[PDB]
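**Q** Sharing a structure, written as structure tokens. Questions coming.
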Amino acid sequence: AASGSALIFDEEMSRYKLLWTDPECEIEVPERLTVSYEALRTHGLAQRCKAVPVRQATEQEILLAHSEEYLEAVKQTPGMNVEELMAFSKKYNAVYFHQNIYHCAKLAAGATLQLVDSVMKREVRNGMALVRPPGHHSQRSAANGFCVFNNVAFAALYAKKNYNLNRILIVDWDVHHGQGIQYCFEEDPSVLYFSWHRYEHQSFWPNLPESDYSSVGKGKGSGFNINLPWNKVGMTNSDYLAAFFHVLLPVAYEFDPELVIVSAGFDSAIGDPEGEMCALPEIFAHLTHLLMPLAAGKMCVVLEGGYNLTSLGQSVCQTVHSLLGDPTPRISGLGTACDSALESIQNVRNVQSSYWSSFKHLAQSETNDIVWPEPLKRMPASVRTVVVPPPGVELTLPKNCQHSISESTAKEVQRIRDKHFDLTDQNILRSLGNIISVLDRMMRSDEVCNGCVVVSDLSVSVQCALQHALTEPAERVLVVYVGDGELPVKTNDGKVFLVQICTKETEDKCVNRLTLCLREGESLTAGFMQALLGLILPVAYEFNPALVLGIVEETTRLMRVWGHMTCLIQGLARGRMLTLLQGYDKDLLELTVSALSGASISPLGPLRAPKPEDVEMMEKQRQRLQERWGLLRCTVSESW
Ligand SMILES: CN1CCN(Cc2ccc(C(=O)NO)cc2)CC1
Ligand SMILES: [K+]
Ligand SMILES: [K+]
Ligand SMILES: [Zn+2]
């Protein structure tokens, strides 16, 4: 399977600029490209990507998305002087032309096609194109908002034609609406377009009625256009994550795309003068991370906007860091989305309830200057994953996993058995030595990121893992338990949150436990994913653990969702996760190690519908927990 990350960039795309006074376009400058590539170099990220050369898009490639009349017109701009270039530009809204912009527009588009080919040919796993001019405002016969040709639209149309793809997802996280992409695919159910964007009740450029949440697509495309308008500025990390957990991700995992393309404008970041939002550069590590289990990791990230040179470089690095599989930064201070964002989210979920199973329960009453801290260092672990199979069993491990007891650790095991345990089963005592050794190599280390240990006795293993973690000290521990019965886990001090997926319906009592009893049958997969995206991840992100403890008891239908969970759960605690598997199951063990190690997750297939019984259970959990954990909210709360 595919390995690295493509980086596509050429200096030539910085060789056009604005040649006259125009306050509407002053902000789009060649330095955006130079600063972003130079920040990737500074952080050692460009050196770790496969450089793929740019090329020109061909005439027939441009005609996939644009009219002969418009291409013929743009083709004449290289021969124009400044007066003619100014006259030509004024025919369009917020765009300038330059003798070299037609050349550069061909390169930005070809650069995007190069990335698609590298990913679809399995030459790389994923990649990013750093291009100018941007694309997503560009239309069939018009330049618009700095865009000449619609780079990302090309990518989807090209991938449809040349790879016979039937489902492509486009995520536009630029702060502006990509109306050029919306128009291109508005009737096409094979391309799912998602956009959030500063809107302010249509007072913000481009000032379009059809940028609102009620534009869902047309004809056979109904439901495959998703607009989330931001009606106030200052949106934060919590607003962006709420948008992902409660709108985009549920639909994207149900759609099950074969390719993901990101219209990656970083004018949605803190400090940007166009966006005026407040999200930290670190959030793009998580927006990237949360999408990577789709389409077997096949993701093409295409630069659009972003005008604060500092804000821009940091966000580009956080994105490539994530494409490279480096550990995600911890996001602190998360909570409820603001009221305007909850209104936008609840309105889009309601209008989309006719088209997506994650929202269908909503349709019937029966079912209800600017500064900020520099991002910290993200170093990939020497060995990413450590595994301790049962004694004897050697396994075929990925190149970045490794088998594991020191004299010091042996003394600690004896101390613990002497005070707290009596037990002499010499292998469930080797268990404890392995748990303590692997945890020490996770926390007080830097060399290892996560690990998986097979165990016999859950209660002493869990207790030893949990207690050793707490005194390390890891401030908070998220525990994810698949199984029944009660663990030696205390949730009465705030330092532990326990998620439990079980078979017997348990009444929860306090707001530090989430207990999900999902029914038996075919819909267990969709129900689990709905719970993961809409309940588990919101709470876990708000909790912000320093360690994730996963626990599976011996008794297998979740063996189809476990990979997605352990991939997504690595967005917490910088990927520091210890998974305890009770008993040897080679498939589950190999899958756990696969996902812990950063390998691609196999797709689920287009998702069925969850049972209404399960959706009712999940929304009762949300109602019970969302006052404590506001990131769970996907509606505006009632005022007194
Ligand atoms: C406040 N207004 C808003 C719009 N603006 C023109 C404009 C700027 C940036 C983009 C873009 O595409 N950014 O990524 C598009 C149009 C002029 C003043
Ligand atoms: K957008
Ligand atoms: K569409
Ligand atoms: Zn933009």
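Note that the numbers count up from 1, one per residue, in the order the chain is shown.
Method on record in the header is X-ray crystallography, 2.1 Å.
Just so you know, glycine gets a Cβ as well, placed from its N, Cα and C.
What Swiss-Prot shows for this protein is this:
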{"type": "MUTAGEN", "residues": "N93 to A", "note": "No effect on steady-state kinetic parameters"}
{"type": "ACT_SITE", "residues": "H137", "note": "active site, proton donor/acceptor"}
{"type": "BINDING", "residues": "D174, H176, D267", "note": "Zn(2+) binding site"}
{"type": "MUTAGEN", "residues": "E274 to L", "note": "Affects substrate specificity, diminishing N(8)-acetyl-spermidine deacetylase activity by 20-fold and enhancing acetyl-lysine deacetylase activity by about 100-fold"}
**Q** Calculate how many Å lie between the CA atom of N368 and the CA atom of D369, with the 30 residues in between left unmodelled, and give a whole number.
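**A** On either side of the break, the Cα atoms lie 45 Å apart.
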**Q** Determine the most Cβ-crowded residue among the recorded positions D174, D267, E274, using a 10 Å radius around each Cβ and all protein chains in the structure.
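**A** The residue with the densest Cβ neighbourhood is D174.
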**Q** Taking just the CA atoms, what is the gap between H176 (Zn(2+) binding site) and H137 (active site, proton donor/acceptor) in Å?
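**A** Cα-Cα distance, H176 (Zn(2+) binding site) to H137 (active site, proton donor/acceptor): 9 Å.
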**Q** If I take the Cα of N93 (mutagenesis position) as reference, which of the recorded positions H137, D174, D267 has the closest Cα?
**A** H137
**Q** I'd like to check the chain gap: with 3 residues not modelled between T555 and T556, what is the distance in angstrom between their CA atoms?
**A** 7
**Q** Return the count of C-beta atoms lying within 10 angstroms of the C-beta of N93 (mutagenesis position), excluding that atom itself.
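**A** I get 15 for this one.
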**Q** Can you list, in sequence order, the residues of the same chain other than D174, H176, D267 whose CB lies within 8 Å of the CB centroid of the Zn(2+) site?
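**A** Checked against the 8 Å cutoff, the neighbours are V175, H197, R198, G265, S268, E274, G275, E304, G305, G306.
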**Q** Output, ordered by sequence, the same-chain residues six or more apart from the residue listed as 'active site, proton donor/acceptor' with a CB under 8 Å from its CB, or 'none'.
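**A** Correct list: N144, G145, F146, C147, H176, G178, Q179, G180, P206.
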**Q** If you check the recorded positions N93, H176, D267, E274 one by one, which have a CB less than 6 Å away from any atom of ligand 1?
**A** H176, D267, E274
**Q** Can you tell me which of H137, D174, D267, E274, our recorded positions, come within under 6 Å of ligand 2 at the Cβ?
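**A** Close enough to ligand 2 are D174.
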